[PDB]
Amino acid sequence: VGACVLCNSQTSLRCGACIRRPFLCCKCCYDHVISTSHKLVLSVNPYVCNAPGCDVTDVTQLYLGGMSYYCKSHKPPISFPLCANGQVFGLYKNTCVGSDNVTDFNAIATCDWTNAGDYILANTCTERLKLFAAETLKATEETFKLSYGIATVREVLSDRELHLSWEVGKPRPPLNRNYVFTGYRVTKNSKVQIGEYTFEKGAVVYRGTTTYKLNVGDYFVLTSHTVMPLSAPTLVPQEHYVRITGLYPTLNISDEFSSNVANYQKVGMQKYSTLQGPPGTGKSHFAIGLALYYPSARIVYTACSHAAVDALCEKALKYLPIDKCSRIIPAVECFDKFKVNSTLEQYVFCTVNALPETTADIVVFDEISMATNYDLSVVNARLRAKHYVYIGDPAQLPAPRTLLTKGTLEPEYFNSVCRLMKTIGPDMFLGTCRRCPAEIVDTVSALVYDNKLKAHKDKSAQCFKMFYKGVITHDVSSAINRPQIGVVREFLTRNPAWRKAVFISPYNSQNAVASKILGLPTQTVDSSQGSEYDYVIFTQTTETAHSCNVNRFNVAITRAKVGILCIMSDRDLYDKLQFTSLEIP
Amino acid sequence: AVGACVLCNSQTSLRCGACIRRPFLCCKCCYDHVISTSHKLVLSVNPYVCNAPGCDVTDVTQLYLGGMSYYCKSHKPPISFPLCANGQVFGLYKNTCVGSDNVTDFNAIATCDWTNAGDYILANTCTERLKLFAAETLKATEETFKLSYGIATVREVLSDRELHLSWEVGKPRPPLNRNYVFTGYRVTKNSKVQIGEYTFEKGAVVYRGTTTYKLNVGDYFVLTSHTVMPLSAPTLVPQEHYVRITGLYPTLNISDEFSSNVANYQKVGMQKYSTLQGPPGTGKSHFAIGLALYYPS
Amino acid sequence: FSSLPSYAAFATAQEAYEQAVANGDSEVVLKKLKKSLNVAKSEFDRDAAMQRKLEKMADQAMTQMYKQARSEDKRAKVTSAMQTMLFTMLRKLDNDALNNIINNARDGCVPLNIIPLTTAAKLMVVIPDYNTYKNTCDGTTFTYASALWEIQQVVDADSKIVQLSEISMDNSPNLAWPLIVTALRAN
Amino acid sequence: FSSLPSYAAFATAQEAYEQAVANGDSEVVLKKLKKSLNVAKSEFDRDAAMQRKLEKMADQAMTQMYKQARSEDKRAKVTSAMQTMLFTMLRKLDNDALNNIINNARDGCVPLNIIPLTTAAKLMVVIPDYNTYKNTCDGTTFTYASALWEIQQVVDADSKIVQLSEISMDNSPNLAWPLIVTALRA
Amino acid sequence: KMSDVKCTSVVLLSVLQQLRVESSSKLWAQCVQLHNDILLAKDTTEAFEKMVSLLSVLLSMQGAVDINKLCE
Amino acid sequence: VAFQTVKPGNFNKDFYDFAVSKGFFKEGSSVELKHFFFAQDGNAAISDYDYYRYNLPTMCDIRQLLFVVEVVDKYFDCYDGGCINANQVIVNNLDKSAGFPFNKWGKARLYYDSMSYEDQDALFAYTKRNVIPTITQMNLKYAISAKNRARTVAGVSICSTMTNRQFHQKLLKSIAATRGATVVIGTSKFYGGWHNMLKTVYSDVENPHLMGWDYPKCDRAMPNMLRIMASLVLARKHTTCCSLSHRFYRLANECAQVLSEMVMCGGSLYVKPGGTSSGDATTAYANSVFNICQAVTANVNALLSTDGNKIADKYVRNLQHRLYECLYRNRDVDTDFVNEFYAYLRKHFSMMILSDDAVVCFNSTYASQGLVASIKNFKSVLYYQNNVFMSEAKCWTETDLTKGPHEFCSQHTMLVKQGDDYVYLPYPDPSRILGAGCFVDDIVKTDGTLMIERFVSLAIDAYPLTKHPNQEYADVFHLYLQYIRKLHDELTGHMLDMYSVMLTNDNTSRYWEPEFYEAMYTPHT
RNA sequence: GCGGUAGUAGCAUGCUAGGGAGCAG
RNA sequence: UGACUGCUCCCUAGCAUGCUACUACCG
Ligand SMILES: [Zn+2]
Ligand SMILES: [Zn+2]
Ligand SMILES: [Zn+2]
Ligand SMILES: [Zn+2]
Ligand SMILES: [Zn+2]
């Protein structure tokens, strides 16, 4: 019994056929029911014919017996149709305001999430629509993952390998670690305790995070949770203060981050600022500068992971005293230098996973592009702070959309705040290119970055250009090409100093074929930023919309301090990139 | 108490009473079965018969709904309601009824007394729940067959491998050999214990008892029967041939004693079922033991 | 009620009545075509208002036999439950120690109160205070009912284990005090 | 029941009967409008009978489901209703011995066991800093729950005994501060 | 005024009970004893001391955040 | 082992605040709170079962018990009993527990549904040739009371109740449907039931005093011989339906099931030594038979233990002489003297008996001379025939009949003026009513608007307090009336601010004026 | 001008059944 | 985990019966 979405009037009905079942208002509920197959509605009891053993379950299909609801095939002579009057029968039948055009709401509800139009809906919607949308995505995707087999390790041969089958009738989960399993073992009766695993090109290659050795009958599935509803908005209705009052102006400063202090000064004069954070532009350095500028701040460092907030904790105690940092790791092995399980902490780093709900000082959010509207409202649902900052950039990396089928969504509508730096403009920027030199940086500036990032350093001609083609042939959930893999060593051979690099590749099983040829380590394309060498070899091995789109392996090209490799078999952006070209042997 | 009818698969509660096996029948579908036979008694949670104290009427359409009861016209209260009407016999789930336009297939199986080869042309060239009903009707009526015959009393004992044996009254006699193996049991003063597995042949009565035993006076035999209960799965699943023999274990080494065997197994893992042409002594008993080594898993 | 023999008769009676009334011919027109309609309340007199009373009785009877079908399914379920309880509790019966005491009875009847006494393989003593623990379950083994039992697990009111070293005198006030000492018949 | 069609027919019939009895008209022609009028409450007072039934049937179903909703959201907030009620009645009691321990608890000094009542038994209280030690502990006496307790043990958080006059101000950033005072009732 | 004490002792034992205190047999025994001795008292100055002793059982846990609930 | 506790009651703070708004609970007032929900710790179940240690093997004076049983049976001639078929039994509330182990699979409804009338009748006729020992659970009660002693009832298995009902229900329901008798089970106290009961018990006794006693631990100290006698008296109506072996085997089933049964307390089976199981099929009537037995034997002891030479009424002397002969000299019943002693008792010692609660109107000048039972006689009788000491602090006596029983079924009696004549009204204990208002299981208690039907009944029971001379007592009833008014006109307010529609009409103003409650104590209905 | 039956609505009493609650031993 | 009874109030349903009015047919 709460307030309906489209009305905010206190109601008692919840659309039954609807996935997440939000509270709906009598007139507003009727509007939702008139345009869909969402034709079942639950009140304190479900609106279904309770004549013993019936079948009817549509709402208008029923009439109010006295203590019951019946179909016409059951209704007593004294009946009263539930759905009538343009207003469905429920509590608070008087306080109903509706919305004239709710096909916005019905469209979200009737949205099965297949096309990019679905996420144009998810963002270009209105608010409680926005939380309903993100939560519907999550719900239907954790229902997605379990339409698949039970990964039974049913023989064990060697280590790093398994003999593995699955359940019946179900297609199969993909190849790598965005879909990390977490199996659990049985005894005679019930289910207890294996761990975090994923299965890749073998023969089944499993990359278990923790130490364990598996036995017979050992099974795995992507164990799921219960996504419960959200509360706070994705972002508060923010505004810029008149003076930075209540915030502590410090006397002394470090000009290691002279690109930082003019950036913080109005941030205390304002609620939120999402920053233009190009890769390695001192963005992880950025939030640590304010840490010293305002050491009096309970400043909220959050990211998509303690693999991402990992980077926020990289220079944590290296810059701040020790006992003033803390991270809540729930009962996952990542950084553990801190004191753990202390929320009342001057500096609390964490992930959207499990920082408990409090009130703090200034929010600093890494990973804004890949995280969406769901966890966007999480930190503010977590926490009502002084002021807000999001570190990162939609110029990095979206999320993997398990159900988006037709035509990947813009970089620009990643989330409700991502449009803002493309409709309001960048609140901050950092062009301090500590990492890549004049090699790549402006060629990424003429890409999407406003001609905006300057040269760092000379151009030592170490990031490379290769004009190739290759031949690809498909398999389950990868794509394998050795005409370019053959080019890889062919590239890597004429100087053995080549091969001090990390292999970059989209279809990371193409490294499961390459690792046996070179011994070279693997680079995940999307989970890459934050990690890099000056030397990285990259076989894009595909030119499709999966592959050479604008801002995906964009994160892979900028991995080099000075010397990356790009066998651009694509004509997608090769027409731009300004690097050293040679003949192809 | 309540399941899905054969000819309809809708959820019904009506079982043809005069019918031998009594399968669940659907209201319209049950009426179709009742209109063409003498299967004119139908049981619901209670039997549809006139419960006026001490009546005789038992046909279905012969009855009307008298409140808490079912009556004949000779008993019906002024306020009645004929049970069998509307082209739909009165039972639970009277709405979900689909029927089959030509159920004389079903009636034919039910009215089949199993005398001619036409009976088993029915039993096979039928449809499916028809098929299980058919086989089960055969078995039922044949275990009712065997006991239309006398009680094989060994009433004198002369020598071994011989008996003095008579039977009960009015009944013809079971045949001569061991497809009809008896399993008699002995009495004391009151009830019926153990004897064993026996059959009686040309003597003077030659008995070929499987186990060791020596019989006494009054010793009787009949072909003791069981209770054939219904049957679920189909005779054979809707089968299909896989795309690779996945999930099955390809072995490296093989025995060419059965070189007539390995090419035979290879697609069998690429397929659900294979019934084999097995002529007598063609390594057929050898055949299944070859895969035993080929796929020891 | 539209599909009955009386509805067509009403339609024809009223078609004729209003036709001849718009004609407005005679007083016999209104008289007969208003006395025939008045057999129009004899028309769908009950061909629509006593049967409707059956659409009551049939509904009620169907509901009652619905209920009775359930009542007969619950019965079979509870029967299965009772009998599986019996057949799962007998398999604990320990059938050599109790076949031996029964065969010594003169007629086969033994008091019930001695069956767990003479043939149970597990004892559970409940002890309120330490002083009682001293006169009974002292040491790692004790004797009771003319048999010798060896202690195993000892738990307190919160069902957590207690090592036999803690049941001292002065340590007793820190124990949830109705200890449950379970023991096994020794041989 | 004013806004239904039968009311209009009834108004017409009653106007007709008024014209009749006011004109002193006929015997059978004014017998027209009650064999065609008292029928106008034969199908006005019935259509306006069943809908007047549904009127309160709906309301007695709505109030039933309202009471169900209230009772199902009342037994799902007990954990908090109970605590807020308890603390309202507590601050309403206005007792010094209770307010003392509640204020202490709201800042820091929670006990570690049931406060004993005899002039004997031991009480163990957690003192979290020094400022707090000032207000309660003055030398050898401990004032807590409106009573006096001679201190016998004060021990730091790393379990190391710390005798008394060691404790003062700038010599307090010396000890793991969740101290644990033992004391005995006066 | 004693009636206020008895009613608030009822409420106190209820909130202790739903804090799962009855999973510690001796603690629940002492709380039950104090609660039943408050309901039977006849002079308000011993009910008050058993009430502070009973409330200390709640103040000694870490389940009820106290400062937030003294919002005054 | 399982350790079962008892929770505290929920506080209804709104009713309490309202009560102190109307000026209640002020220091030094007479009406104060004494009934609460007392909580109990783990070892409260068994520490209560252990009270069966008060049941000792008692041998009875057989030649006196064999006469008292005739007199007590004479007290039960007005009724009729016998066996009934399975389709004649009546079971109010089929959804109650079915004992052990049946409570694993469903309530009593499941077992009354799954067995056809023929199965039930076969089961019943089985227990006339066999003994079915059963188990009994022991359950703690969760109810308001004035003392912190735990309470406990005996949940008897369905297999025992199902058959005891068919054995006893005809007589049990012929007892509860008779007016003007000695056993007053079934007689309501409303519509002038109380006045009729008291005017019946004050039949014509010449120097009437009223007397009431108390059985300490009545259910756990009752000797087994008296339980057996009670059941044998209840089974004296089966002289045509049952044969002799059938009657013995039913008695044996009764003993094996509700006398010396196996009690399942905690999670363990113990033996019950004796005394009544308080939750069996015939408790409230076996207790009445036992009550009458003890009163009769108190009279026998009081008349036999009197110096015969000092009695002046030469009819009572001959009655004493004949009584001794009939006890210790005769061997078969003497129906004429049984009738004569029963007549003497009904003349000089009239009783009103509920299941171990009793009122007696007795001839004062006879009890003064030891010709009927006084209270010392009851003390002696319970001492030697019941193994309890009855202190005279629980037994009351009253010498003015115009203020009736000092107590009976926990009600006091007031002689008030109704209409034109004076009637007897039963008023309760104000603390009880206030306590039922303040303390309750949550939602039943804390929010009234969900259940005003509660306060209406509580005000029904609290009405006669309006006629009390004390004034706080009347204020209890008026407080309840004003609280009902507040509840109602705030329910409509809530469902108006939750709405725009509310009560077009109600007629519930009757619930906050006394004419609705007054009517429940005037005789028409 | 009356009777009767049939209908319908209103109203009452009673009985059964179902549910919610209160008190008593 | 909730016993056996007894009484009482409130709500709903059903049926019959009973009472009254409106309309209809026939005598
Ligand atoms: Zn919906
Ligand atoms: Zn329906
Ligand atoms: Zn058939
Ligand atoms: Zn018949
Ligand atoms: Zn009998």
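Residue numbering in chain B adheres to Swiss-Prot, whereby the residues present occupy positions 5325-5527, 5532-5625 in order.
The backbone N, Cα and C atoms fix where each Cβ goes, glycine too.
A 10 Å cutoff on Cβ-Cβ distances gives B:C5332 (Zn(2+) 11 binding site) a total of 22 other Cβ atoms nearby, all chains included. Among the features that Swiss-Prot reports, Zn(2+) 11 binding site is placed at B:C5329, B:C5332, B:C5350, B:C5353, with the record citing experimental evidence.
If you draw a 10 Å sphere around the CB of B:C5340 (Zn(2+) 12 binding site), it holds 23 other CB atoms from the protein chains shown. Marked as Zn(2+) 12 binding site by Swiss-Prot: B:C5340, B:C5343, B:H5357, B:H5363.
Sequence-distant contacts of B:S5360 (variant position), defined as residues of its own chain at least six apart whose C-beta falls under 8 angstroms from its C-beta, comprise B:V5427, B:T5428, B:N5431. Record note (Swiss-Prot) on the natural variant B:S5360 to P: In strain: Omicron/BQ.1.1, Omicron/XBB.1.5, Omicron/EG.5.1.
There are 23 other Cβ atoms within 10 Å of the Cβ belonging to B:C5374 (Zn(2+) 13 binding site). Residues or ranges marked as Zn(2+) 13 binding site in Swiss-Prot (evidence: experimental evidence): B:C5374, B:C5379, B:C5396, B:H5399.
For the natural variant B:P5401 to L, the note given by Swiss-Prot reads: In strain: Delta/B.1.617.2. Counting only same-chain residues at least 6 apart in sequence, those with a Cβ under 8 Å from the Cβ of B:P5401 (variant position) are B:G5390, B:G5391, B:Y5395.
Swiss-Prot gives this note for the natural variant B:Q5412 to H: In strain: Iota/B.1.526. Residue environment of B:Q5412 (variant position) contains 18 other Cβ atoms, counted within 10 Å of its Cβ in all protein chains.
All protein chains included, B:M5557 (variant position) registers 6 other Cβ atoms within 10 Å of its own Cβ. Swiss-Prot documents B:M5557 to I as a naturally occurring variant and attaches the note In strain: Omicron/BQ.1.1.
When secondary structure is read from DSSP and collapsed to three states, B:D5584 (variant position) falls in the helix class. Long-range C-beta contacts of B:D5584 (variant position), restricted to its own chain and to partners at least six residues apart, with a cutoff below 8 Å, are absent. Swiss-Prot documents B:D5584 to Y as a naturally occurring variant and attaches the note In strain: Epsilon/B.1.427/B.1.429.
B:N5592 (variant position) has a Cβ environment of 15 other Cβ atoms inside 10 Å. According to DSSP, B:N5592 (variant position) sits within a helical segment. According to Swiss-Prot, the naturally occurring change B:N5592 to S is described as follows: In strain: Omicron/BQ.1.1.
Residues or ranges marked as ribonucleoside 5'-triphosphate binding site by Swiss-Prot: B:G5606, B:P5607, B:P5608, B:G5609, B:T5610, B:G5611, B:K5612, B:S5613. Reduced to three states, the DSSP call for B:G5611 (ribonucleoside 5'-triphosphate binding site) is coil.
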How many Å separate the Cα atoms of B:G5611 (ribonucleoside 5'-triphosphate binding site) and B:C5350 (Zn(2+) 11 binding site)?
49
Going by Cβ pairs closer than 8 Å, show me which of the recorded positions B:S5360, B:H5399, B:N5592 neighbour chain C.
none
Taking the Cβ of B:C5379 (Zn(2+) 13 binding site) as the centre, how many other Cβ atoms fall within a 10 Å radius?
13
Cα separation, B:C5343 (Zn(2+) 12 binding site) to B:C5332 (Zn(2+) 11 binding site) (Å, whole number):
17
Tell me the coarse DSSP state (helix, strand, coil) of B:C5353 (Zn(2+) 11 binding site).
helix
List the Cα distance (Å, whole number) between B:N5592 (variant position) and B:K5612 (ribonucleoside 5'-triphosphate binding site).
12
Which recorded positions, if any, among B:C5340, B:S5360, B:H5399, B:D5584, B:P5608, B:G5611 have a Cβ under 6 Å from ligand 3, given in order along the chain?
B:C5340
B:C5343 (Zn(2+) 12 binding site) and B:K5612 (ribonucleoside 5'-triphosphate binding site), Cα-Cα, nearest whole angstrom
42
Fill in the CA-CA distance, B:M5557 (variant position) to B:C5350 (Zn(2+) 11 binding site), as an integer in Å.
21
Note: among binding-site residues B:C5353, B:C5396, least Cβ-dense neighbourhood at 10 Å is B:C5396
Closest of B:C5329, B:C5350, B:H5363, B:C5396 to B:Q5412 (variant position), Cα positions, binding-site residues only
B:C5350
Cβ atoms within 10 Å, counted per site: which of B:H5357, B:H5363, B:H5399, B:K5612 has the most, among these binding-site residues?
B:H5357
Candidates B:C5379, B:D5584, B:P5607 (recorded positions) with CB under 6 Å from ligand 4, in sequence order, are B:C5379
Sparsest-packed among the binding-site residues, when each Cβ's other Cβ atoms within 10 Å are tallied, from B:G5606, B:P5608, B:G5609, B:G5611:
B:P5608
Compute the centroid of the Cβ atoms of B:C5340, B:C5343, B:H5357, B:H5363, then list the same-chain residues not in that set whose Cβ lies within 8 Å of it, in sequence order, for the Zn(2+) 12 site.
B:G5341, B:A5342, B:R5346, B:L5349, B:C5354, B:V5358, B:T5361, B:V5366, B:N5431, B:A5434
